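A short worksheet on the structure shown next.
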Amino acid sequence: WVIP
Amino acid sequence: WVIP
Amino acid sequence: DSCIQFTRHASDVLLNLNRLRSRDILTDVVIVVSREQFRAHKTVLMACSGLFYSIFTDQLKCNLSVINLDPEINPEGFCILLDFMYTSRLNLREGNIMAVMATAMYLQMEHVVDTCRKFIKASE
Amino acid sequence: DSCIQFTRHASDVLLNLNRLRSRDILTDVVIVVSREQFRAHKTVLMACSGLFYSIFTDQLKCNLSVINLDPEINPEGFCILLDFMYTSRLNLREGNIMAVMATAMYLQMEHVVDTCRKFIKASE
Ligand SMILES: N#Cc1c(Cl)ncnc1Nc1ccc2c(c1)CC(=O)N2
Ligand SMILES: N#Cc1c(Cl)ncnc1Nc1ccc2c(c1)CC(=O)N2
Ligand SMILES: [Cl-]
Ligand SMILES: [Cl-]
Ligand SMILES: [Cl-]
Ligand SMILES: [Cl-]
C-alpha cells in the first residue's frame, strides 16, 4: 500500500 | 515498454 | 518467453472498466446491500473478491442478475470496496475503517483486511 | 482525496481475468478470425481496443455472441494481441511483427502499433  |  | 511488457496496460484496462461501470455499460449484476443497489461487472467482482469468485462460479448463482448481501453489511463500506475494486484506491478513514474491515472480511479481500488491521493497531 | 492505493491491484485483477478466460468462465463472445475462434470477455476487449469499444457500445452489436473479423486478419496475430490484452505481455518476433502490427492497427491498439513501428524502423 502507498500514498498515490 | 520493458523487458519483464 | 521473449515477450515485451507494457507497464501501464493493467492500470489502463482497470481505468476503462471503471469508465464502463460509471456509464452502466455491459454491467450484468446488481448487488443489493439493504436499501442500496450497486451495478457492476461479475468478472471484476470475481477478480477482486473470494466471496464473488465463489458465487459466480456456482452453476446456479452464475446466472443471477441480482445478489443480496447479508443485512449486517454496511452500504457505505460496500461502496468504498466496490470503488477500490475498480480503481486500486481505498478511501480508508477513521469514521469508516470498522465498516470497511468488516465488509472486506465478508467479501474475502485479504489485502484490504490486512491494511485495516494495521491502521487499527497503530491507533491503539 | 485521502485514499491509499494497492500497487499490485490492477495486475492481480488482470491475472484473474486471464484465469477466467483460460477456464472459459463468464466469457460472453467468440471472435472468429477465418477458421479460428477465440472466446473472450466483451468488457476486456473494449478496455483494450478502440475497434471492440466501438462494436460493443453499438446498440445492436452489443448483444451479439459472435463477431467475425475482416478476412485479411491473421489468426496468430489476433491470438498474440488477445494474449497481450489479458496479460500486458506482447510476444513480438521477427516472424510475426508485420501481422501483429496490421492486426493492432485494425483493432485500434495504438501502443502496440507504436512499439511495432519502432522495432521495424530499428531493423531497416
Ligand atoms: N476471478 C477470479 C479468481 C480466480 Cl480465476 N482464481 C483465483 N482467485 C480469483 N479471485 C479471487 C479469489 C479469492 C480472493 C480474491 C480474488 C482476493 C482475495 O483476497 N481472495
Ligand atoms: N472500454 C473502454 C473505453 C472507454 Cl470506456 N473509454 C475509452 N476508451 C475505451 N477503450 C478503448 C478505446 C480506444 C482505444 C483503446 C481502448 C486502446 C487504444 O489504443 N485505443
Ligand atoms: Cl435474478
Ligand atoms: Cl484485496
Ligand atoms: Cl450472435
Ligand atoms: Cl495497446
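What you see of chain C is 6-129, where the numbers are those given in Swiss-Prot.
Per deposition record, X-ray crystallography, 1.7 Å.
Each Cβ is built from the backbone N, Cα and C atoms, and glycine gets one as well.
Taken residue by residue, the domain 'BTB' (C:32-99) breaks down under DSSP into 31 helix, 15 strand, 22 coil. Taken from Swiss-Prot, the feature domain 'BTB' applies to C:32-99, supported by sequence analysis.
Cβ neighbour count for C:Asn21 (mutagenesis position): 16 (other Cβ atoms within 10 Å of its Cβ, all protein chains included). Annotation note: C:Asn21 (mutagenesis position) sits in a helical segment as assigned by DSSP. Record note (Swiss-Prot), mutagenesis C:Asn21 to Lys: Abolishes interaction with NCOR2 and HDAC2, no effect on interaction with CTBP1 and transcriptional autoinhibition; when associated with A-116 and 376-Q--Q-379. The unchanged residue is displayed.
The mutagenesis experiment C:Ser59 to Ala is recorded by Swiss-Prot, whose note states: Abolished ubiquitination by the SCF(FBXL17) complex.
Among the mutagenesis entries in Swiss-Prot is C:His116 to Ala, noted as: Abolishes interaction with NCOR2 and HDAC2, no effect on interaction with CTBP1 and transcriptional autoinhibition; when associated with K-21 and 376-Q--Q-379. Using a 10 Å Cβ-Cβ cutoff, C:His116 (mutagenesis position) registers 16 neighbours.
For chain D, the nearby mutagenesis positions by a Cβ gap under 8 A, listed in sequence order, are C:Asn21, C:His116, drawn from C:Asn21, C:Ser59, C:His116. Between the alpha carbons (Cα) of C:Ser59 (mutagenesis position) and C:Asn21 (mutagenesis position) lies a span of roughly 25 Å. Between the alpha carbons (Cα) of C:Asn21 (mutagenesis position) and C:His116 (mutagenesis position) lies a span of roughly 23 Å.
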